[PDB]
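Here's the structure we're looking at; comments come further down.
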Amino acid sequence: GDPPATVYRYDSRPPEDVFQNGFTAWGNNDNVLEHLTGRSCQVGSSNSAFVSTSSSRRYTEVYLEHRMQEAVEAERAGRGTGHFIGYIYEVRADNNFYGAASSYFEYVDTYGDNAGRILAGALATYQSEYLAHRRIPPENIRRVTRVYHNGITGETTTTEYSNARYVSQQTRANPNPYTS
Ligand SMILES: NC(=O)c1ccc[n+]([C@@H]2O[C@H](COP(=O)([O-])OP(=O)(O)OC[C@H]3O[C@@H](n4cnc5c(N)ncnc54)[C@H](O)[C@@H]3O)[C@@H](O)[C@H]2O)c1
């Protein structure tokens, strides 16, 4: 029942960036509700102070596979090329990583209105999501899986790479909700 030591992140950017530079949050907006609903992420205001991760590798696999299928749909509709490259990073969590569900409830119990606050089961409420505040340093990033789909031939190829900058130390995610 301890907080996870290992989390995963789907991202489009390659290890030549991420293994050396880590992940940096979009900006300084630490509103937990705006992050978890996506409003402060890339498709919204692109200013979230959080880097999203999941303790469930399967979650990031569904994400990668969905983006890959959306690429392939873009060609059956005639506005795309087929090819897709995605990455799943394996990351060591530390005290700057906070449970999304715990942080969400802390926020809405204190500042929220009614919606999705009382009727909010465990599977439904950002289950296994973890928010890294501000940065995931490169020393926390252990390895990456690259998945390449060739949209012309249909071939998919999966490869793995280790980060020489990874530092192995005993850390786990924060047991407490995030608070500003
Ligand atoms: N990514 C995951 O594995 C993951 C894990 C758990 C939850 N989520 C949830 O999924 C939703 C989408 O999350 P996300 O993590 O994909 O959003 P995001 O805005 O952090 O990343 C989406 C894309 O934006 C780009 N990007 C991100 N930060 C960047 C920066 N600082 N500079 C340049 N480009 C950058 C990358 O292309 C990235 O793939 C969120 O609501 C989140 O809570 C995602």
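Counting begins at 1 with the first residue displayed.
Recorded method is X-ray crystallography, 1.4 Å.
Note: Cβ is positioned from N, Cα and C throughout, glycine not excepted.
What Swiss-Prot lists as active site is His35 (among others). Reduced to three states, the DSSP call for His35 (active site) is helix.
Sequence-distant neighbours of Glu129 (mutagenesis position) (same chain, 6+ residues apart, CB-CB distance under 8 A): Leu36, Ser52, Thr53, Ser54, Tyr59, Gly99, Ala100, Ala101. Swiss-Prot lists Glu129 (among others) with the feature active site.
Within the same chain, the residues at least 6 positions away from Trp26 (NAD(+) binding site) whose Cβ sits under 8 Å from its Cβ are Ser40, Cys41, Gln42, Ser46, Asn47, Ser48, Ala49, listed in sequence order. A coil conformation is recorded for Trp26 (NAD(+) binding site) in the three-state DSSP classification, outside any helix or strand. The NAD(+) binding site annotation in Swiss-Prot covers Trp26.
One entry in Swiss-Prot concerns the mutagenesis experiment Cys41 to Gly (Swiss-Prot position 75). Its note says: 38% of wild-type NAD-glycohydrolase activity.
Among the mutagenesis results in Swiss-Prot, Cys41 to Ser (Swiss-Prot position 75) has the note: 33% of wild-type NAD-glycohydrolase activity. The residue drawn here is the original one.
Under the heading of mutagenesis, Swiss-Prot lists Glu129 to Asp (Swiss-Prot position 163) and annotates it as follows: Reduction of several orders of magnitude of enzymatic activity. In the three-state DSSP scheme, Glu129 (mutagenesis position) is classed as strand.
Note on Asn95 (variant position): other Cβ atoms within 10 Å of its Cβ, all shown chains, come to 13. Record note (Swiss-Prot), natural variant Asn95 to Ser (Swiss-Prot position 129): In strain: CS. The unchanged residue is displayed.
Among the natural variants in Swiss-Prot, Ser162 to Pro (Swiss-Prot position 196) has the note: In strain: CZ and 18323. The residue drawn here is the original one. When secondary structure is read from DSSP and collapsed to three states, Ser162 (variant position) falls in the strand class. In the shown protein chains, 13 other C-beta atoms lie within 10 A of the C-beta of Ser162 (variant position).
Cα spacing between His35 (active site) and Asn95 (variant position): 19 Å, rounded to the nearest whole number. When the recorded positions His35, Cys41 are compared by the number of other C-beta atoms lying within 10 angstroms of their own C-beta, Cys41 comes out lowest. Proximity of the recorded positions (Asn95, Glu129, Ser162) to ligand 1: a Cβ under 6 Å from the molecule is found for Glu129. Looking at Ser162 (variant position) and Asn95 (variant position), their Cα atoms lie 23 Å from each other.
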